[PDB]
Amino acid sequence: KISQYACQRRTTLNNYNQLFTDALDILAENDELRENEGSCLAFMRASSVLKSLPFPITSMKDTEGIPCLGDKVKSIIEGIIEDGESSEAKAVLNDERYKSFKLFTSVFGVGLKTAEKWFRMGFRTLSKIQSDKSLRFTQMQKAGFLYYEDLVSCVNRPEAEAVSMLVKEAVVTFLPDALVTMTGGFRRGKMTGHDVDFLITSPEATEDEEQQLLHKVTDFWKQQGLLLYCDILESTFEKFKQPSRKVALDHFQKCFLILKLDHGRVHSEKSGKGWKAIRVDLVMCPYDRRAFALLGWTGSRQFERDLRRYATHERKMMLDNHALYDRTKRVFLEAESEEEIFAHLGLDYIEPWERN
DNA sequence: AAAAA
Ligand SMILES: [Mn+2]
Ligand SMILES: [Mn+2]
Ligand code: NA
């Protein structure tokens, strides 16, 4: 019996139901744009459960016993079985507001508010936005436009590994005992991604040394002429606060970067300007919270949402990227690994490549 | 506001 929770399912990259889930993901995205959080959630949960199936749905009978499949979702599945297409997802793909929001938010530094503003000004193309002489752009948007083609081009695994080497080389220069882990999609086994994420932690660094590492590493890259964009968010981490109930950024020190990746550093089968702009996120966390941060940054987004929902509604536990708190025992639960977090929650361990 | 798993 398939659980309603993604954290009680194994979801691997062999998706047998992409015809259904691509349509459900488009409908979910449109509901996000139309500020319909409820309908967004229903389509996300339906898409998520179908992603876990070990077989493709080929008739409506195949949906029997599957949770999170309401009447609206079942009408969409039925329509796709009928002629291989979703008329509902096709109408969203042709909607002018949806097309504009996808296109405008594809720019690094452009979110829902700026995309809405430009749409209501009558803009429909990125060429017309970039060349406009009255528009004013943030430093993030300037970098988003300057390196647009490289950033919309997926990072592959040889590129992610080349970035990992750069990160590790820079980090150990200032903290030789530091542990650097590639998180996000690549840790879940993905062949491609929009960016490369890392978690950095040090067993012996002080509170100040921990604070200074991201500044030292980015200044080093700035000197090397590799830092194309850099934004460091200082930590707001509280050692003794209860975990968050919010469904939001973690409080660890982090940085959102664009690095210059020289082609010579990439060891691929295919080995222009001779370099590629790469989005890189670095997160620094205290050593004792490394398992919670790793679990939160590994994802997927839906796996994280269900993990936190399961902890709260089924175990009366409060989980986030910094800690795990037991409301019944009135104690924080410690973990040195992700396995220990799953064991505290009463969950079978789900491998990172099973969290997709 | 937007940058995130
Ligand atoms: Mn990522
Ligand atoms: Mn990222
Ligand atoms: Na964006």
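We number chain A the way Swiss-Prot does; in order, the residues shown are 149-395, 397-420, 425-509.
Placed from the backbone N, Cα and C atoms, the Cβ positions cover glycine too.
Feature annotations, reproduced from Swiss-Prot:
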type	residues	note
MUTAGEN	A:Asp170 to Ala	Almost complete loss of exonuclease activity in TDT-L; when associated with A-29 and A-473. Decreased transferase activity in TDT-S; when associated with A-29 and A-473
BINDING	A:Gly333, A:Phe334, A:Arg335, A:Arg336, A:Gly337, A:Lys338, A:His342, A:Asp343, A:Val344, A:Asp345, A:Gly449, A:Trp450	2'-deoxyribonucleoside 5'-triphosphate binding site
MUTAGEN	A:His342 to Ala	Nearly abolishes enzyme activity
BINDING	A:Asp343, A:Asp345, A:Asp434	Mg(2+) binding site
MUTAGEN	A:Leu398 to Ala	Nearly abolishes enzyme activity
MUTAGEN	A:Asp399 to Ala	Nearly abolishes enzyme activity
MUTAGEN	A:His400 to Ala	Reduces enzyme activity
MUTAGEN	A:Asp473 to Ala	Almost complete loss of exonuclease activity in TDT-L; when associated with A-29 and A-170. Decreased transferase activity in TDT-S; when associated with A-29 and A-170
Shortest C-alpha distance to A:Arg335 (2'-deoxyribonucleoside 5'-triphosphate binding site) - which of the recorded positions A:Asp170, A:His342, A:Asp345, A:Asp399, A:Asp434: A:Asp345
Cα-Cα distance in Å between A:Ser420 and A:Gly425, where 4 residues go unmodelled: 12
Shortest C-alpha distance to A:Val344 (2'-deoxyribonucleoside 5'-triphosphate binding site) - which of the recorded positions A:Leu398, A:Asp399, A:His400, A:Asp434, A:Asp473: A:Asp434
Spatial separation of A:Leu398 (mutagenesis position) from A:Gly333 (2'-deoxyribonucleoside 5'-triphosphate binding site) - C-alpha basis, Å: 18
Distance from A:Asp399 (mutagenesis position) back to A:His342 (mutagenesis position), taken between C-alpha atoms, in Å: 20
Three-state secondary structure, A:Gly337 (2'-deoxyribonucleoside 5'-triphosphate binding site) (per DSSP): coil
Neighbourhood of A:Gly337 (2'-deoxyribonucleoside 5'-triphosphate binding site) by C-beta distance under 8 A, where only residues 6 or more apart in the same chain count: A:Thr160, A:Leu161, A:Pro505, A:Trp506, A:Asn509
Local backbone state of A:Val344 (2'-deoxyribonucleoside 5'-triphosphate binding site), from DSSP in three classes: strand
Euclidean distance between Cα atoms of A:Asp434 (Mg(2+) binding site) and A:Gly449 (2'-deoxyribonucleoside 5'-triphosphate binding site), Å: 14
Separation of alpha carbons, A:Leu398 (mutagenesis position) and A:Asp434 (Mg(2+) binding site) (Å): 13
Neighbour count (Cβ, 10 Å) for A:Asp343 (Mg(2+) binding site): 20
Pairwise Cα distance for A:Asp170 (mutagenesis position)/A:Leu398 (mutagenesis position) [Å, integer]: 27
Mutagenesis positions close to ligand 1 - of A:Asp170, A:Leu398, A:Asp399, A:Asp473, only those whose C-beta is under 6 Å away: none
Residues A:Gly333, A:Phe334, A:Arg335, A:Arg336, A:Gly337, A:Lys338, A:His342, A:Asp343, A:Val344, A:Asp345, A:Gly449, A:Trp450 binding 2'-deoxyribonucleoside 5'-triphosphate per the record - widest CA separation, whole Å: 18
